[PDB]
Amino acid sequence: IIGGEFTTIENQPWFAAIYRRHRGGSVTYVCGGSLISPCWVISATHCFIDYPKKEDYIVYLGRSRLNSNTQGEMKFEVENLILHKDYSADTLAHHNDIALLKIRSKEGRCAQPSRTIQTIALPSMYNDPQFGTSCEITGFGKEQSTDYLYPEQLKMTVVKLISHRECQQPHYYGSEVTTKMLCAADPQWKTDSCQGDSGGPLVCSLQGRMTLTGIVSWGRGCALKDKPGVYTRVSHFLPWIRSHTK
Ligand SMILES: N=C(N)c1ccc2cc(NC(=O)Nc3ccccc3)ccc2c1
């Protein structure tokens, strides 16, 4: 997250921190995710497509720092890694950038909700917020495009949704951004999501309900003029999510 503010997991309790174990024992941070039900985390296929082995991943819920075992956190392995079959990547645009992770503790249990571990509601079909609505993003991603390290403490920011007609303007993304994608940015271009925030949540309060409207997917640079963040429009994928979690 470029700009924004430092936060803690009690403010983002649906946030999942996903890591990968490498041969030799080293563990590195991969992507964010969101808890949609006790046994299921939703994220972005691009986070996993190059290492599609469920045994490699570690998922934490209730974790506020990259390298602290936060009090109340719970650690899980991935029982099933579901990637979208029509996922693809263009120079900028990522298509069907959505994945599901079925989680299990060593004792075989799913998440136990608590003050720091909670689900986030899915949207309803054909009901996304109007352009100009403010939404929040959360993640352990870069603080500046030139950084190589990720922040130790979790961050959040707030951005505004941009219409498809505006996002398709020539100086924006033209025809590269589709109706299955949602744009969101800062009007002054000072805050945004960035590398390492992928898979994380774009949460919008709509009709009084905190909703998982988007999943961080792609963008040209981070916080660049006329280059919004692009998110998987979760409402389009409700049939896919429902069928893959039954
Ligand atoms: N402007 C944004 N909101 C945004 C959102 C997600 C992003 C994700 C990025 N991920 C990215 O470039 N990943 C990568 C890693 C190794 C080799 C090649 C590429 C980079 C910029 C991003 C920028």
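Residue numbering for chain A follows Swiss-Prot, covering 179-424 in order.
According to its header, this structure was worked out by X-ray crystallography, 1.6 Å.
Any Cβ shown, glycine's included, is placed from N, Cα and C.
Swiss-Prot annotations:
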- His224: active site, charge relay system (ACT_SITE)
- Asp275: active site, charge relay system (ACT_SITE)
- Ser376: active site, charge relay system (ACT_SITE)
- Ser323 to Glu: Abolishes phosphorylation, proadhesive function and ability to induce chemotactic response; when associated with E-158 (MUTAGEN)
Distance filter, Cβ under 6 Å of ligand 1; input recorded positions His224, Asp275, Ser323; output none
Cα nearest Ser323 (mutagenesis position) among active-site residues (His224, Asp275, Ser376) -> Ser376
In all the protein chains shown, the tally of other Cβ atoms within 10 Å of the Cβ of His224 (active site, charge relay system) is 23
For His224 (active site, charge relay system) and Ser376 (active site, charge relay system), the CA-to-CA distance in whole Å is 8
If you rank the recorded positions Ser323, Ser376 by how many other Cβ atoms lie within 10 Å of their Cβ, the lowest count goes to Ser323
A correct count of other C-beta atoms within 10 Å of the C-beta of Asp275 (active site, charge relay system) gives 29
Between the C-alpha atoms of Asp275 (active site, charge relay system) and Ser376 (active site, charge relay system), the distance in angstrom, to the nearest integer, is 10
